[PDB]
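K.L.:
A single structure is presented below for examination.
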Amino acid sequence: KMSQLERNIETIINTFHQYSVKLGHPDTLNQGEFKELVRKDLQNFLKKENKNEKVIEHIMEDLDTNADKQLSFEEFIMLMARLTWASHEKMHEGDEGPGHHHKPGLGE
Amino acid sequence: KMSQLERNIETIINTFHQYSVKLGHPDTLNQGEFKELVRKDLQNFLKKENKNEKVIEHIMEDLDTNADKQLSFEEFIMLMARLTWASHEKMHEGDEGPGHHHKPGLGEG
Amino acid sequence: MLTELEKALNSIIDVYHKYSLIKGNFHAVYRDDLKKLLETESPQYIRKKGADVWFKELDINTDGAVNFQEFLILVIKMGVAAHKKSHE
Amino acid sequence: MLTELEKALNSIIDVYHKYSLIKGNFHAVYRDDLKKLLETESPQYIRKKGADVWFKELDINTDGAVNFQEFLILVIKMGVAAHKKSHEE
Ligand SMILES: [Ca+2]
Ligand SMILES: [Ca+2]
Ligand SMILES: [Ca+2]
Ligand SMILES: [Ca+2]
Ligand SMILES: [Mn+2]
Ligand SMILES: [Mn+2]
Ligand code: NA
Ligand code: NA
Ligand code: NA
Ligand code: NA
């Protein structure tokens, strides 16, 4: 079984984990690993942000709630929620109606 | 005796109320009153959207969660939260750091 | 072409709309719609809390529906709980 | 010049940063910071929920702090609560 939503969440978890498990604490990302995840797995959603390393660094500093220079999964999932939000907003940018329709989302 | 936050919330409530009491149900906004509030009290935050009567109509339809063609205060305050978020987002638009700094917000201000 | 991670996030948007487009407001999941969502999309340890309890928790502005932003609260909470349980 | 309403919304941003810029992450209000926020910014009928209770409700991703979007949950709830009480005499 496993629902669409559960599969989706597993993807998020497994994508994080593949980077986090490599070095140091196995369930946190360091700055280079975060930059790598963003460069590879968010190459479309964060295309323009990827062009500026300082922007990406500021994004990480923002998510790093406990300020220990690492990203936990709890800190990271806020980024996922923000991009999901931004993609849906893009789907409705300049929406005039009537009824419900989605334009292309982020990275499209 | 009121805190800064309490005052800001009072401002949202009293601005909503000034329009909701005019016609129909005294505690909901119809489309006419909603358009008036947006064109007047959000003339800067929603300057681009105020050009378009259709866009303002769609915003209200989106906010109208119980689908009765009017906006309760509960429905309305989501627009307030969205614009507050959007203003803060704009203050951080293209932020490279270092440290924490705000640029001007929505409607440049 | 979007990445697997990106497609998951867009699929999360699709999940919401399977329930929000049933009736009324297109970005409103009403209490009965949330029950359907939870029974269908969420694991037992999430449904265990109860549909009515989840609705009370998610309906932040108490307007009788879960909009998309409120739905993302549930996604965040499920994500954290699932990561916690794949840890053991 | 921004309207009174627009100024109210930017002032809500200002209120958050009075507590978030105390220490640590610039968009993180920690448990002690929130207790300070609640005691200074909210009425007793909000504070009576309990500072620890509010924190658990607002910390959606359970990362130990309230960020700006989590803070807006509190703002919304305060707004709805306030509008409700101003309809009661
Ligand atoms: Ca951290
Ligand atoms: Ca309504
Ligand atoms: Ca709601
Ligand atoms: Ca948090
Ligand atoms: Mn939609
Ligand atoms: Mn800020
Ligand atoms: Na690691
Ligand atoms: Na009215
Ligand atoms: Na609906
Ligand atoms: Na802080």
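Throughout, chain A uses Swiss-Prot numbering, with the displayed residues spanning 4-111 in order.
From the backbone N, Cα and C atoms, a Cβ is placed for every residue, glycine too.
If you look up Swiss-Prot, you'll see A:12-47 marked as domain 'EF-hand 1'. For A:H20, A:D30, A:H91, A:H95, the entry in Swiss-Prot reads Zn(2+) binding site. If you look up Swiss-Prot, you'll see A:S23, A:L26, A:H28, A:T31, A:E36 marked as Ca(2+) 1 binding site, on the strength of experimental evidence. In Swiss-Prot, the entry for mutagenesis A:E36 to Q states: Loss of resistance to bacterial invasion; when associated with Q-78. The structure shown retains the original residue. Annotated domain 'EF-hand 2' per Swiss-Prot: A:54-89, in sequence order, evidence recorded as sequence analysis. A:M63 to A appears in Swiss-Prot as a mutagenesis experiment; the accompanying note says: Loss of antifungal activity. For the mutagenesis of A:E78 to Q, Swiss-Prot gives this note: Loss of resistance to bacterial invasion; when associated with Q-36. The structure shown keeps the original residue. Among the mutagenesis experiments that Swiss-Prot reports, A:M81 to A is described with the note: No effect on antifungal activity. For the mutagenesis result A:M83 to A, the note given in Swiss-Prot is Loss of antifungal activity.
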K.L.:
From A:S23, A:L26, A:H28, A:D30, A:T31, A:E78, which recorded positions have a C-beta atom under 6 Å away from some atom of ligand 7?
P.N.:
A:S23, A:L26, A:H28, A:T31
K.L.:
For the domain 'EF-hand 2' (A:54-89), jot down how many residues DSSP puts in helix, in strand and in coil.
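P.N.:
Grouping H, G, I as helix and E, B as strand yields 25 helix, 2 strand, 9 coil.
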K.L.:
Quick one: DSSP breakdown of the domain 'EF-hand 1' (A:12-47) into helix, strand and coil?
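P.N.:
DSSP classes over the domain 'EF-hand 1' (A:12-47) add up to 23 helix, 2 strand, 11 coil.
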K.L.:
Taking only the Cα atoms, work out how far A:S23 (Ca(2+) 1 binding site) lies from A:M81 (mutagenesis position), in Å, as a whole number.
P.N.:
16
K.L.:
Would you list, in sequence order, the recorded positions among A:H28, A:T31, A:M63, A:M83 whose CA lies within 10 Å of the CA of A:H20 (Zn(2+) binding site)?
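P.N.:
Within 10 Å of A:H20 (Zn(2+) binding site): A:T31.
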K.L.:
Are there residues at least 6 beyond the ends of the domain 'EF-hand 1' (A:12-47) whose Cβ is under 8 Å from a Cβ of it, and what are they?
P.N.:
5, 53, 56, 59-60, 62-63, 72-76, 79-80, 83, 86, 109-111
K.L.:
Under 8 Å Cβ-Cβ to chain C, which of the recorded positions A:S23, A:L26, A:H28, A:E78?
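P.N.:
So none of them sit by chain C.
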K.L.:
Nearest by CA distance to A:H28 (Ca(2+) 1 binding site): which of the mutagenesis positions is it, out of A:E36, A:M63, A:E78?
P.N.:
A:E36
K.L.:
Taking the Cβ of A:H91 (Zn(2+) binding site) as the reference point, list residues of the same chain whose Cβ is under 8 angstroms away and which are at least six residues distant in sequence.
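P.N.:
In sequence order, A:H105, A:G108 meet the Cβ cut-off.
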K.L.:
Which is it, of A:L26, A:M63, A:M83: the one of these recorded positions whose Cβ has the most other Cβ atoms within 10 Å?
P.N.:
A:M83
K.L.:
Which residues in the same chain, at least 6 apart in sequence, have a Cβ under 8 Å from the Cβ of A:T31 (Ca(2+) 1 binding site)?
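P.N.:
Long-range Cβ contacts: A:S23, A:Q73, A:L74, A:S75, A:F76.
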K.L.:
Hey, of the recorded positions listed (A:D30, A:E36, A:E78), which one tops the CB count within 10 A?
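P.N.:
Checking each of A:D30, A:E36, A:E78, the winner is A:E78.
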K.L.:
For A:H91 (Zn(2+) binding site), what is the secondary structure state per DSSP, taken as helix, strand or coil?
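P.N.:
Note: A:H91 (Zn(2+) binding site) is helical by DSSP.
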